[PDB]
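Here's the structure, in structure tokens; my notes come after.
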Amino acid sequence: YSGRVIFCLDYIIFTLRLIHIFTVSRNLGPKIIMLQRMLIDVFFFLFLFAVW
Amino acid sequence: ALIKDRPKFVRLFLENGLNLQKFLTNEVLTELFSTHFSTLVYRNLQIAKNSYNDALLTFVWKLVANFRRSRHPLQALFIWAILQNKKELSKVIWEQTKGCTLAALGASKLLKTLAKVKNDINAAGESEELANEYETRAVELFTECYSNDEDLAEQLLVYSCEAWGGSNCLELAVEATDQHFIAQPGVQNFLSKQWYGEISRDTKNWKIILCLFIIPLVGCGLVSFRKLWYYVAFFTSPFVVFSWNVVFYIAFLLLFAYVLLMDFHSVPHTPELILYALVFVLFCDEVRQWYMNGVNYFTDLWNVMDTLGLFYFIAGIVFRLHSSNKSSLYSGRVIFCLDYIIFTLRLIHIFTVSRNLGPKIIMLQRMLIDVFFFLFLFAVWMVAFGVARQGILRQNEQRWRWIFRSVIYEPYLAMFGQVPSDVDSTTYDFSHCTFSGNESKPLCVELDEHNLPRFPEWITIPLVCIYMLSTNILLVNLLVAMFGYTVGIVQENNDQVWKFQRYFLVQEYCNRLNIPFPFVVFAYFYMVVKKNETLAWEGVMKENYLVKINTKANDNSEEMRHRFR
Amino acid sequence: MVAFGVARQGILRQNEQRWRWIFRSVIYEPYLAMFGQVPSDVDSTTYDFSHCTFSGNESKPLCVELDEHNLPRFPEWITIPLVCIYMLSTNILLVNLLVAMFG
Ligand SMILES: CC(C)CCC[C@@H](C)[C@H]1CC[C@H]2[C@@H]3CC=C4C[C@@H](OC(=O)CCC(=O)O)CC[C@]4(C)[C@H]3CC[C@]12C
Ligand SMILES: CC(C)CCC[C@@H](C)[C@H]1CC[C@H]2[C@@H]3CC=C4C[C@@H](OC(=O)CCC(=O)O)CC[C@]4(C)[C@H]3CC[C@]12C
Ligand SMILES: CC(C)CCC[C@@H](C)[C@H]1CC[C@H]2[C@@H]3CC=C4C[C@@H](OC(=O)CCC(=O)O)CC[C@]4(C)[C@H]3CC[C@]12C
Ligand SMILES: CC(C)CCC[C@@H](C)[C@H]1CC[C@H]2[C@@H]3CC=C4C[C@@H](OC(=O)CCC(=O)O)CC[C@]4(C)[C@H]3CC[C@]12C
Ligand SMILES: CC(C)CCC[C@@H](C)[C@H]1CC[C@H]2[C@@H]3CC=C4C[C@@H](OC(=O)CCC(=O)O)CC[C@]4(C)[C@H]3CC[C@]12C
Ligand SMILES: CC(C)CCC[C@@H](C)[C@H]1CC[C@H]2[C@@H]3CC=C4C[C@@H](OC(=O)CCC(=O)O)CC[C@]4(C)[C@H]3CC[C@]12C
Ligand SMILES: CC(C)CCC[C@@H](C)[C@H]1CC[C@H]2[C@@H]3CC=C4C[C@@H](OC(=O)CCC(=O)O)CC[C@]4(C)[C@H]3CC[C@]12C
Ligand SMILES: CC(C)CCC[C@@H](C)[C@H]1CC[C@H]2[C@@H]3CC=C4C[C@@H](OC(=O)CCC(=O)O)CC[C@]4(C)[C@H]3CC[C@]12C
Ligand SMILES: C[C@H](NC(=O)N1CCc2cccnc2[C@H]1c1ccc(C(F)(F)F)cc1)C(F)(F)F
Ligand SMILES: C[C@H](NC(=O)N1CCc2cccnc2[C@H]1c1ccc(C(F)(F)F)cc1)C(F)(F)F
């Protein structure tokens, strides 16, 4: 069971790399690039939410 | 001078007593076309004509080939000049010709034809520059021409082409989506007058609709009818026919629904027969439209959807007649319901000419990329979380239906509202387990160790929290932000785009037989049984246009320098 | 709303012969789906019955389907996708477009 759990977590890590490898399509990649610039807003929202 | 590309000398020769008609009438033309042509230009023209072809491409290519092997003199020099991207030699030829707006539009389309090729970047960009240039000239010429005489301008716009390219001025404009030319007031007003018909364009836009329901009310002159006799003119107006068809379509939809769900039996009753008759008439009109067009009729989607609706309906008709089998009746009812779904959504499409909300409907097409991007991200996250949770909880399932139900459906259900799963928390569980697969319930949780759940709680709950946080609120808010930007940016272009579509629909509706829908059958049955001055005025307006250009050029007010000298 | 409601009601409960209930099922529940809850739990067949009324005497919805020798007859592989697509389009896409237009 412990090994199966480790496998599932490894699968989670493996899957998300698809979004990264799909940055050259030229049909939706420029949108993927802009996600990096939106982290500060998320962090600010999380700070306020956690305090409340 | 023509051979050596001396534009100023050409102009000086022409204006200073030279007669171009006599010079062109000589056989020199043949010579000028047999040898002068650049080899690469000839090869590129031939390959372009072969690859794409068109109503005009073949005409000019054939004339040129005829001259090379061994009337319309100036139309040949114009194309000669325009092929080689000669800016200063094409304009003079354009000025000399007759009916020059038409030639300018054709040349604009022709230049835009070859812009796409990537063999040479500069060779394409320069030609595209000239293509853009000619459109403004044509538009300004027509705008100046129309501001003086409405009737003569409208007459000019419908001149029957004498095989310049086998198409009219308006036809050439619509060929290549030069929306600016059509969107300009003049053509729009022409289309409005064409659509309304006899009725005046100041009828208050609601009195006619009121009079439509009350046939006897036509007598009293509530409407400014002037541009019995009325009852054959009022009912021939395309506007009234369209409104009456819309009303009939809504009534048919109501009857179809009532027959479908309220009253359905093994043996059809009279309402079913009436509905069959109406769908038959729709099918006949569909075949008419199929005939008048070729195979390009299938290029768009709505016609395909209509065809699919008719085919589904006839398939349902076939299915339902087997009264012996009770199951076939249910299958036919299902087919009818799906066909009804297809039928209903066409209302939104047919409501694109209201002018009160249609421009909004047009913009929906530009928002598909955002939806697809959102769906891509959502699907990836859904797959990840579902696979992980199902793998860690319920060991082996050996049933495709339930595994697909758990992996995808519930995490998808988590998008709006409810938590993806209550199984993650262990405080409540059991009473729904099924150790054996006989029962139709999910496989029991975990591989419980001496009768206790085995999975931990300190990984499942954070998984759920993070997954829901990312999918439910972040992605949706990003979607709304993208929608906001997209709707904001494309606003100004929207009106022109919608006006172009307005023309495309106005001509289609005017061309139709213009008979109220129920009685059209008789028309087809009877059909089966049966089976110069304007150019001079344009030249004058051109003289004025060129004088205006010269005055604009001279408006620099720099003559003080030469006066000082 | 009209499209989805008519299709679902037509495919599930055969003939109703009661204007009030047909209007209640065709319009009201799909409308209720706009904010929050799923338009209908009837689509899934794992849970059903205990609310059926074969006769129209009682004030409950007409029983599901024309069950064949005591089993529900309607399939699950068209109803569920219908619900998913309808809810996707109505609940979130239209509302987000509304907020963008308001902005
Ligand atoms: C179940 C399995 C066996 C089949 C699943 C199908 C996918 C593997 C196929 C379907 C469509 C394919 C895609 C069609 C288009 C593109 C864009 C292409 O990106 C570019 O090169 C664009 C370059 C540019 O625009 O200049 C890369 C391949 C990709 C993702 C293709 C790769 C593989 C895809 C995703
Ligand atoms: C237990 C089962 C359900 C696991 C399924 C594995 C998934 C991770 C695979 C199966 C099919 C895959 C999809 C096949 C096709 C596409 C379209 C592809 O989009 C494009 O091709 C863009 C091309 C372009 O526009 O340029 C993005 C990935 C996606 C959703 C693939 C991503 C991963 C998917 C969902
Ligand atoms: C239950 C049934 C029998 C009656 C339902 C009523 C509808 C059939 C009526 C009510 C109001 C009518 C509408 C009133 C206004 C317009 C706009 C009109 O669009 C235009 O021609 C605008 C042209 C322009 O703006 O320049 C087309 C008819 C329509 C949809 C009318 C057609 C039929 C409608 C929808
Ligand atoms: C089982 C029963 C409930 C089925 C009912 C059939 C519906 C598909 C019909 C019935 C009444 C129809 C409506 C009657 C009037 C209008 C207003 C109409 O809007 C306009 O007239 C715009 C005119 C303008 O502003 O220019 C749009 C369609 C709508 C909602 C019609 C669309 C279709 C409706 C809802
Ligand atoms: C359409 C997009 C935008 C939304 C996402 C779609 C999924 C949520 C849909 C697509 C196909 C659906 C599946 C198609 C078929 C079935 C089998 C069905 O169970 C049966 O096979 C009933 C008959 C039998 O027991 O044999 C349960 C739902 C499921 C997994 C459906 C549930 C939801 C799925 C995965
Ligand atoms: C013990 C719990 C957390 C269960 C294990 C699950 C984690 C392994 C998953 C849950 C959420 C996942 C994270 C979701 C978001 C991000 C940000 C992402 O940041 C980037 O690399 C892109 C930004 C940039 O390039 O600058 C990297 C993966 C990470 C940490 C993901 C990787 C794996 C995480 C931590
Ligand atoms: C107002 C707009 C913006 C929102 C959409 C309106 C519908 C959700 C409302 C309009 C009229 C309502 C109906 C008006 C009358 C009735 C009959 C009522 O049942 C009865 O007739 C009780 C008395 C009896 O049993 O005889 C149940 C609700 C229903 C269908 C109402 C339910 C919801 C409806 C369709
Ligand atoms: C087996 C399942 C899917 C039950 C059957 C229901 C389908 C027939 C319905 C459900 C959702 C409907 C779709 C919702 C959205 C669209 C996009 C729409 O795209 C356009 O034509 C407009 C865009 C453009 O003009 O470019 C066409 C109809 C379609 C596929 C609809 C047609 C019929 C669909 C597929
Ligand atoms: C992570 C990202 N994928 C996403 O899907 N999103 C979701 C949407 C979005 C919008 C704006 C900025 N970032 C994201 C991003 C995201 C960022 C942070 C978190 C955290 F809170 F968990 F940290 C979760 C997801 C990829 F894997 F590609 F790197
Ligand atoms: C389909 C459209 N009607 C709509 O109502 N919408 C809803 C709102 C909207 C907003 C932005 C872009 N498109 C739409 C559009 C829509 C687009 C895709 C989907 C899909 F996901 F199912 F594919 C469903 C609906 C009409 F029938 F008229 F063609």
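The numbering of chain B matches Swiss-Prot: 465-534, 558-714, 724-1027, 1050-1083, in order.
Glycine is no exception: its Cβ is also placed from the backbone N, Cα and C atoms.
Taking the Cβ of B:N799 (Ca(2+) binding site) as reference, residues of its chain lying under 8 Å away and at least six apart in sequence are, in sequence order, B:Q785, B:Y793. According to its DSSP assignment, B:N799 (Ca(2+) binding site) is helical. What Swiss-Prot records for B:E782, B:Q785, B:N799, B:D802 is Ca(2+) binding site, and it gives experimental evidence as the kind of evidence.
Swiss-Prot documents B:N821 to Q as a published mutagenesis change and attaches the note No effect on glycosylation or ability to form functional channels. DSSP assigns B:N821 (mutagenesis position) to coil in the three-state reduction, placing it in neither a helix nor a strand.
The mutagenesis experiment B:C929 to A is recorded by Swiss-Prot, whose note states: Abolishes ion channel activity. No effect on cell surface expression. Reduced glycosylation. Taking the Cβ of B:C929 (mutagenesis position) as reference, residues of its chain lying under 8 Å away and at least six apart in sequence are, in sequence order, B:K937, B:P938, B:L939, B:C940, B:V941.
Non-local neighbourhood of B:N934 (mutagenesis position): empty, since no residue in the same chain at least six residues away has a C-beta under 8 Å from its C-beta. Record note (Swiss-Prot) on the mutagenesis of B:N934 to D: Slighty reduced ion channel sensitivity to cold stimuli. No significant effect on ion channel sensitivity to menthol plus cold stimuli.
Annotation of the mutagenesis experiment B:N934 to Q in Swiss-Prot: Abolishes glycosylation. Shifts threshold of temperature activation from 26.5 to 24 degrees Celsius. Reduced cell surface expression, association with lipid rafts and response to cold.
A coil conformation is recorded for B:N934 (mutagenesis position) in the three-state DSSP classification, outside any helix or strand. For the mutagenesis experiment B:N934 to K, the note given by Swiss-Prot reads: Reduced ion channel sensitivity to cold stimuli or menthol plus cold stimuli.
According to Swiss-Prot, the mutagenesis experiment B:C940 to A carries this note: Abolishes ion channel activity. No effect on cell surface expression. Reduced glycosylation. B:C940 (mutagenesis position) carries neither a helix nor a strand DSSP state and counts as coil.
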Between B:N821 (mutagenesis position) and B:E782 (Ca(2+) binding site): CA-CA distance (Å): 33
Non-site residues, in chain order, whose CB comes within 8 A of the mean position of the CB atoms of B:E782, B:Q785, B:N799, B:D802 at Ca(2+): B:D781, B:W786, B:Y793, B:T803
Least Cβ-crowded entry, counting other Cβ within 10 Å, from the recorded positions listed as B:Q785, B:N821: B:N821
